[PDB]
Amino acid sequence: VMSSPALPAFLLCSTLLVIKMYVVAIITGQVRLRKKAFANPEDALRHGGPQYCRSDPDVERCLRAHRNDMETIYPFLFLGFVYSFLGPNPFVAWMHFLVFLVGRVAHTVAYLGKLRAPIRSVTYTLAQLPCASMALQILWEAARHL
Amino acid sequence: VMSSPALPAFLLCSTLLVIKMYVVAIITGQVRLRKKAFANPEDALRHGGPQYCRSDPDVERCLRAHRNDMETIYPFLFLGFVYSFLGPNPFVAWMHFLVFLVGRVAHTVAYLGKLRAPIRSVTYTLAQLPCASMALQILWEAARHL
Amino acid sequence: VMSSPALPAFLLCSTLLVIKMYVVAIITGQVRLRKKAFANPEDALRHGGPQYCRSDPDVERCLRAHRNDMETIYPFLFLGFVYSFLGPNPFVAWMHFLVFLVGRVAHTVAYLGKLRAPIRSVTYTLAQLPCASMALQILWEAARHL
Ligand SMILES: Fc1cccc(Cl)c1-c1nc(Br)c(-c2ccc(C#Cc3ccc(C(F)(F)F)cc3)nc2)[nH]1
Ligand SMILES: Fc1cccc(Cl)c1-c1nc(Br)c(-c2ccc(C#Cc3ccc(C(F)(F)F)cc3)nc2)[nH]1
Ligand SMILES: Fc1cccc(Cl)c1-c1nc(Br)c(-c2ccc(C#Cc3ccc(C(F)(F)F)cc3)nc2)[nH]1
Ligand SMILES: CCCCCCCCO[C@@H]1O[C@H](CO)[C@@H](O)[C@H](O)[C@H]1O
Ligand SMILES: CCCCCCCCO[C@@H]1O[C@H](CO)[C@@H](O)[C@H](O)[C@H]1O
Ligand SMILES: CCCCCCCCO[C@@H]1O[C@H](CO)[C@@H](O)[C@H](O)[C@H]1O
Ligand SMILES: CCCCCCCCO[C@@H]1O[C@H](CO)[C@@H](O)[C@H](O)[C@H]1O
Ligand SMILES: CCCCCCCCO[C@@H]1O[C@H](CO)[C@@H](O)[C@H](O)[C@H]1O
Ligand SMILES: CCCCCCCCO[C@@H]1O[C@H](CO)[C@@H](O)[C@H](O)[C@H]1O
Ligand SMILES: N[C@@H](CCC(=O)N[C@@H](CS)C(=O)NCC(=O)O)C(=O)O
Ligand SMILES: N[C@@H](CCC(=O)N[C@@H](CS)C(=O)NCC(=O)O)C(=O)O
Ligand SMILES: N[C@@H](CCC(=O)N[C@@H](CS)C(=O)NCC(=O)O)C(=O)O
């Protein structure tokens, strides 16, 4: 973990976000059980009958939050890892990772909590900023080593 | 690949799981063709007419299996890679990777094979256990190097 | 970035593809706004009323393109990174990465541009070829170091 000064901070933030995604998955299952809304007939028959194989708006919302996480957190896992080895200023790197972590946690809260628009959208944009920044820096480093 | 004793086992299991995901993608395409159920009008017109731009329960099932793979296998690719470099006991590491591999292969079999509930759900939980374990260990390593 | 001769080319192609995914996300948002088709009631109420919480075929198409990217580009991020450290011929490695990059950019153009079938499908197959190749090579390297 000491292979570069920014790496521990990256690994802390990334792993917290992976755990946060696992939390969303758990919540999704709990909502399916509570609302009796299952995607598979075999699940529905286990949990009350075939009429419970149905969509539910809260379940769909959970799925959207989880999908948005996959669209954003997964690229961060790649970009942040690579960026950690490019010798960025440690404090600047810390700020990139912290902005992403705070933005993404806020995003899930805003999504699952049904907060008014554009609160969720703002948190999405906020978290994308450090990702865009890291992507550009990686582009320059890669291009210049060709 | 010899940069840490656990790494070869990790790379074997991870790559098999990526290949397994590719298999799911291939199956999905085959089901679309067999059931004549396409997501795009251009595809439908190529394969029999506009009435074949339609949903199908078997196609939707394939998509759910593939999505669940992305929700679980992708985090494993990150966590298992990092975990491999934290000097875990080689046999303990092997068991983490093997439980994930077996659990995930079983999950796809249970999903696509339409096995009774909660067989699929149990395999999901089983495979998440080593991921949770690795995530916590990474958290501790990262936090302590801050 | 100089830890292996193929790594800079990999990092260039991967980061361009991550940026390309961000472009798809931006396009998706623009289409939602233009077509007034939102997934969340809170979004719809901010942007004209509850009747705009609705599906739209162009939005759904954008989501499919983005999902297919996650199904293919994310595994490439893993496979290409590992493959870069296995000492492949630099030119051969370059060709693997370039075929994937060109295939995937073409895929998004074919998908969002609604090009006739099977143009999109061909680009998908084309880009999967270097991924399959890298996966097999990693399997052999991992297996032989067990
Ligand atoms: F585009 C959409 C498609 C579908 C559904 C919705 Cl709800 C929308 C949507 N409506 C609005 Br109004 C926004 C919006 C509004 C504002 C910002 C920012 C921002 C931002 C500005 C500055 C910073 C900072 F602090 F870094 F400088 C951060 C975020 N993002 C997004 N998005
Ligand atoms: F929650 C849901 C939401 C939607 C649809 C469904 Cl079908 C469900 C659902 N119904 C049941 Br009953 C389960 C369930 C039941 C059991 C276990 C375990 C487990 C487990 C226990 C011990 C181990 C071991 F071996 F490591 F100790 C492994 C797995 N997981 C899940 N899930
Ligand atoms: F299977 C489907 C399911 C759902 C919807 C659709 Cl639209 C389809 C589908 N219909 C056709 Br016809 C194809 C198709 C046709 C051709 C190739 C290739 C290829 C290929 C061959 C050689 C190379 C090369 F250059 F490397 F040698 C590359 C790609 N892929 C796919 N796919
Ligand atoms: C990491 C996971 C974060 C979970 C945050 C969940 C926030 C839920 O918050 C709740 O949401 C409800 C709407 O769903 C509202 O009715 C409640 O007022 C609100 O407290
Ligand atoms: C909303 C889209 C705006 C793009 C986000 C701004 C990203 C800024 O990113 C910056 O780019 C500079 C030039 O490449 C680099 O020198 C900096 O290191 C980098 O932080
Ligand atoms: C890695 C990919 C694993 C593919 C496992 C496919 C298991 C399919 O198995 C089949 O499923 C059918 C229901 O779909 C059942 O009707 C059949 O009895 C069963 O044999
Ligand atoms: C279903 C949710 C239960 C969580 C899964 C159990 C994970 C146990 O994981 C364990 O955690 C310990 C304390 O952090 C560590 O010392 C061990 O190395 C680790 O294996
Ligand atoms: C990286 C992102 C690539 C974006 C490529 C967008 C291609 C859009 O291309 C447009 O598509 C329309 C159908 O949607 C057609 O009607 C137009 O003829 C075509 O120019
Ligand atoms: C459409 C499915 C066809 C599979 C794609 C072909 C992948 C070829 O991949 C090749 O495999 C050889 C044997 O493992 C290796 O020696 C080569 O290094 C590798 O490039
Ligand atoms: N797949 C996204 C692409 C754009 C995006 O990520 N938008 C942000 C800001 S509005 C978001 O929070 N989307 C909600 C979601 O993905 O469900 C979508 O459909 O909205
Ligand atoms: N996205 C998941 C979140 C929870 C989850 O992954 N559940 C496991 C155990 S029930 C599963 O196999 N889900 C089936 C699926 O994702 O389609 C869901 O909708 O179920
Ligand atoms: N999830 C895919 C699995 C197979 C696949 O990726 N097919 C390619 C070639 S036809 C594709 O472009 N799919 C379009 C899509 O994923 O929406 C699907 O439903 O089609």
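Here chain A follows Swiss-Prot for its numbers: 7-152, in order, are the residues you see.
Cβ coordinates come from backbone N, Cα and C, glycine included.
Record features, source Swiss-Prot:
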type	residues	note
BINDING	A:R38, A:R73, A:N74, A:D75, A:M76, A:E77, A:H113, A:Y117, A:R126, A:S127, A:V128, A:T129, A:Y130	glutathione binding site
MUTAGEN	A:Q36 to E	Keeps about 40-50% of prostaglandin-E synthase activity
MUTAGEN	A:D49 to A	Loss of prostaglandin-E synthase activity
MUTAGEN	A:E66 to A	Reduces protaglandin-E synthase activity by 50%
MUTAGEN	A:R67 to A	Loss of prostaglandin-E synthase activity
MUTAGEN	A:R70 to S	No effect on protaglandin-E synthase activity
MUTAGEN	A:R70 to A	Slightly reduced protaglandin-E synthase activity
MUTAGEN	A:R73 to A	Retains partial of protaglandin-E synthase activity
MUTAGEN	A:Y117 to A	Loss of protaglandin-E synthase activity
MUTAGEN	A:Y117 to F	No effect on protaglandin-E synthase activity
MUTAGEN	A:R126 to K	Loss of prostaglandin-E synthase activity. Transforms prostaglandin-E synthase activity to prostaglandin-F(2alpha)synthase activity
MUTAGEN	A:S127 to A	No effect on protaglandin-E synthase activity
MUTAGEN	A:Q134 to E	Keeps about 40-50% of prostaglandin-E synthase activity
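Everything Swiss-Prot records as a feature, shown here on the structure.
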residue: A:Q36; record: mutagenesis position; contacts (Cβ under 8 Å, 6+ apart): none
residue: A:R38; record: glutathione binding site; contacts (Cβ under 8 Å, 6+ apart): A:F44, A:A45, A:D49, A:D62, A:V65
residue: A:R70; record: mutagenesis position; contacts (Cβ under 8 Å, 6+ apart): A:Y117
residue: A:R73; record: mutagenesis position; contacts (Cβ under 8 Å, 6+ apart): none
residue: A:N74; record: glutathione binding site; contacts (Cβ under 8 Å, 6+ apart): A:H113, A:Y117, A:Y130
residue: A:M76; record: glutathione binding site; contacts (Cβ under 8 Å, 6+ apart): A:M27
residue: A:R126; record: mutagenesis position; contacts (Cβ under 8 Å, 6+ apart): A:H113, A:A116, A:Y117
residue: A:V128; record: glutathione binding site; contacts (Cβ under 8 Å, 6+ apart): none
Against chain B, with Cβ pairs under 8 Å, which of the recorded positions A:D49, A:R70, A:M76, A:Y117 show up? Give them in sequence order, please.
A:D49, A:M76
Select from the recorded positions A:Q36, A:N74, A:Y130: which have any Cβ-Cβ contact with chain C shorter than 8 Å?
none
Cα-Cα distance linking A:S127 (mutagenesis position) and A:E66 (mutagenesis position), given in Å to the nearest integer:
18
Which Cβ among the mutagenesis positions (A:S127, A:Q134) has the fewest C-beta neighbours inside 10 Å?
A:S127
These are the recorded positions: A:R67, A:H113. Which one scores highest on other Cβ atoms within 10 Å?
A:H113
From A:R38, A:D49, A:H113, A:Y117, A:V128, which recorded positions have a C-beta atom under 6 Å away from some atom of ligand 2?
A:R38, A:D49
Widest Cα span across the glutathione binders A:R38, A:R73, A:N74, A:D75, A:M76, A:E77, A:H113, A:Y117, A:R126, A:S127, A:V128, A:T129, A:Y130, in Å?
28
Could you round the CA separation between A:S127 (mutagenesis position) and A:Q134 (mutagenesis position) to a whole angstrom and send it over?
11
Between A:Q134 (mutagenesis position) and A:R67 (mutagenesis position), what C-alpha distance do you get in Å?
21
